[PDB]
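J.: For reference, the structure I am asking about is given below.
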Amino acid sequence: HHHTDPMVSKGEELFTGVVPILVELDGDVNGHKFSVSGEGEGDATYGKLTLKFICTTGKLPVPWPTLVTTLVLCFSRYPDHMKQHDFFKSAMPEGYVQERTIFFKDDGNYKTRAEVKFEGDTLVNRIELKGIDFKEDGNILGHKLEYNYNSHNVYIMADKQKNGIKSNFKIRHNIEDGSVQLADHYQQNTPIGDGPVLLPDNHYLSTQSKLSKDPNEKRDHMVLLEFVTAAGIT
């Protein structure tokens with residue numbers, strides 16, 4: 001609402017209230033083609049997301065928790081003293097590309113590319129996902145993961161050469177038998193536009209996610225509440 005840096009003001013202004021979100025994913029995992037649509041709202045003031053996702057092609061062929069990181073970090077809450085480090089909002093409204101490779105230990109990998117940008121007043125995240133080399137009897141295609149999600153801190157670093165950011169981090173998915181399925185993420189983000197962006201000092205994001213079901217919904221779906229806060233600069 002009041003920042004002495006006009007570049008920060010420009011990005012904050014687009015995220016000042018509740019912003020509607022649309023998520024589209026087209027996926028192919030070991031030749032099972034599927035699509036997911038999601039709708040909800042983001043409130044960057046509190047770092048809060050609320051989304052509901054539907055598999056529009058029938059039953060989702062992989063477990064919903066494996067898609068949480070893939071299915072909008074511009075809604076992170078950056079403390080006032082860290083707002084000059086917020087790459088994600090500084091790239092708006094033209095947006096950014098978010099690319100990942102996700103390696104599931106002892107199993108296959110996801111390769112994702114997403115464009116995150118405004119269409120009018122709506123923040124859209126449009127994703128293509130390709131998954132290969134998964135085991136039919138593994139934890140992913142065998143749906144052995146529990147329907148829950150662990151809190152996680154992720155380290156963000158600038159990539160000055162690409163005018164973007166980079167991160168590598170591990171997600172632990174609980175398996176029904178009490179064990180864990182590791183998912184190693186590599187991520188890079190680059191701006192879509194050619195204007196300047198804020199390139200951050202090293203810092204981390206703290207995330208927490210809660211998964212639930214809509215008791216009146218017959219389609220395969222996931223309801224997601226996420227909180228993300230930046231930290232690590234004193």
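Note that the numbers count up from 1, one per residue, in the order the chain is shown.
Yeah, the Cβs are placed from backbone N, Cα and C, and that goes for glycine too.
Below are the features I grabbed from Swiss-Prot:
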type	residues	note
MUTAGEN	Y149 to C (Swiss-Prot position 145)	In mut1.9; shifts fluorescence lifetime from 3.03 to 2.74 ns
MUTAGEN	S151 to P (Swiss-Prot position 147)	Increases fluorescence at warmer temperatures such as 37 degrees Celsius
MUTAGEN	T207 to H, W or F (Swiss-Prot position 203)	Results in significantly red-shifted excitation and emission maxima
MUTAGEN	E226 to G (Swiss-Prot position 222)	Suppresses the 399 nm excitation peak, leaving only the longer wavelength peak at 475 nm
J.: Report, in whole Å, the straight Cα-to-Cα distance of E226 (mutagenesis position) from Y149 (mutagenesis position).
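T.: Taking the Cα atoms only, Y149 (mutagenesis position) lies 10 Å from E226 (mutagenesis position).
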J.: In whole Å, how far does the CA atom of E226 (mutagenesis position) lie from that of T207 (mutagenesis position)?
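T.: Distance between the two Cα atoms comes out at 7 Å.
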J.: Under a three-state reduction of DSSP output, how is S151 (mutagenesis position) classified: helix, strand, or coil?
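T.: Once the DSSP labels are grouped into three classes, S151 (mutagenesis position) ends up as coil.
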J.: For a quick check of packing: other C-beta atoms within 10 Å of the C-beta of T207 (mutagenesis position), how many?
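T.: So the number of other Cβ atoms within 10 Å of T207 (mutagenesis position) is 22.
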J.: If one looks at the chain holding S151 (mutagenesis position), which residues at least 6 apart in sequence have a CB under 8 angstroms from its CB?
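T.: Non-local contacts for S151 (mutagenesis position): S206, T207, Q208, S209.
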J.: Tell me the coarse DSSP state (helix, strand, coil) of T207 (mutagenesis position).
T.: strand
J.: Let's check the environment of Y149 (mutagenesis position): how many other CB atoms sit within 10 Å of its CB?
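T.: So the Cβ neighbour count for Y149 (mutagenesis position) comes to 22.
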